There are 2 protein chains.
Amino acid sequence: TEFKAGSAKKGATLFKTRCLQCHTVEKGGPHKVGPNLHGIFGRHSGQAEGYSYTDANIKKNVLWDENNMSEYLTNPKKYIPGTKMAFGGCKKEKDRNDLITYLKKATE
Amino acid sequence: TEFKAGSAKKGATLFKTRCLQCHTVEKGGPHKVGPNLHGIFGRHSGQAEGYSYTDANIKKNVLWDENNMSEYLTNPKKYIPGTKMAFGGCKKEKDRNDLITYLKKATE
Ligand code: HEC
Ligand code: HEC
């Protein structure tokens, strides 16, 4: 792709220090600030039920792939102007590779 | 995305008139000229086992999504220079939407 696997272990701790505050990844995990992410790869944005997404997310209608996911994490608001996800971004491709590697595995 | 659903019925007959000559879509379907396509969405290119892909396909390492799939079908060789898939292309977005709609459903 334009994405290369990293460390799922490293990615797990990135998740805990940078995403856990607002999300869960487990099947049967609840929505918190942000939606539960189980089964996000291959799904379009704004389709988790029981979650109130912004108009922005839903209309962007991104199809979530490891590659899309990478550009999004770099700068969320640049990618989805108007999204209420208050996360600065993950600048280093190495960090992003690790995180996505972790996500691809735990959200399945 | 940049893809919108069509007619899976229309897409099924497009498949039969334009792709069947070289591919199968069913789980447990055999490779023919081209590889069996069961479970192609979310998979990267050149990963079907027992199939001899060109160097081109494998190194392109496309992650197959309905959107990627669309650009590919427009013009395969323009998209994967050196691919041995001898298919001209599907010029109309309407045709492509229908086909991909069919594929998303039958390759799952
Ligand atoms: C709270 C401060 C958040 C943190 C930290 C992270 N995310 Fe988030 N995310 C949050 C919200 C409120 C939302 C919904 C946005 C809206 O505008 O409706 C999101 C959304 C996502 C998405 C899109 C999901 C979809 O179903 O379309 C993804 C893929 C996502 N968030 C992932 C994610 C990751 C991996 C994070 C750590 C780097 C992360 N987010 C941080 C809130 C918050
Ligand atoms: C024989 C004349 C073909 C027709 C008609 C179609 N395809 Fe094909 N396809 C063919 C070959 C020999 C190969 C392998 C290419 C290589 O260079 O190794 C392919 C490949 C694909 C792929 C990539 C699959 C992967 O696993 O990476 C896809 C997604 C694909 N073909 C789909 C497809 C569709 C939907 C067609 C009808 C419009 C179609 N192909 C026509 C041979 C032939």
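Heads up, chain A uses Swiss-Prot numbers, so what you see runs 2-109.
Header says: X-ray crystallography, 1.8 Å.
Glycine residues also receive a Cβ, built from the backbone N, Cα and C atoms like all the rest.
Taken verbatim from Swiss-Prot:
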| type | residues | note |
| --- | --- | --- |
| BINDING | A:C20, A:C23, A:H24, A:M86 | heme c binding site |
| MUTAGEN | A:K78 to R | Loss of methylation by CTM1 |
Cα-to-Cα gap, A:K78 (mutagenesis position) vs A:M86 (heme c binding site), nearest whole Å:
8
Which Cβ among the binding-site residues (A:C20, A:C23, A:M86) has the fewest C-beta neighbours inside 10 Å?
A:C23
Name them in sequence order: residues not among A:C20, A:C23, A:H24, A:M86 whose Cβ is within 8 Å of the mean position of the Cβ atoms defining the heme c site.
A:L21, A:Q22, A:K33, A:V34, A:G35, A:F88
Identify which of the recorded positions A:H24, A:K78 has its Cβ surrounded by the largest number of other Cβ atoms within 10 Å, counting every protein chain shown.
A:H24
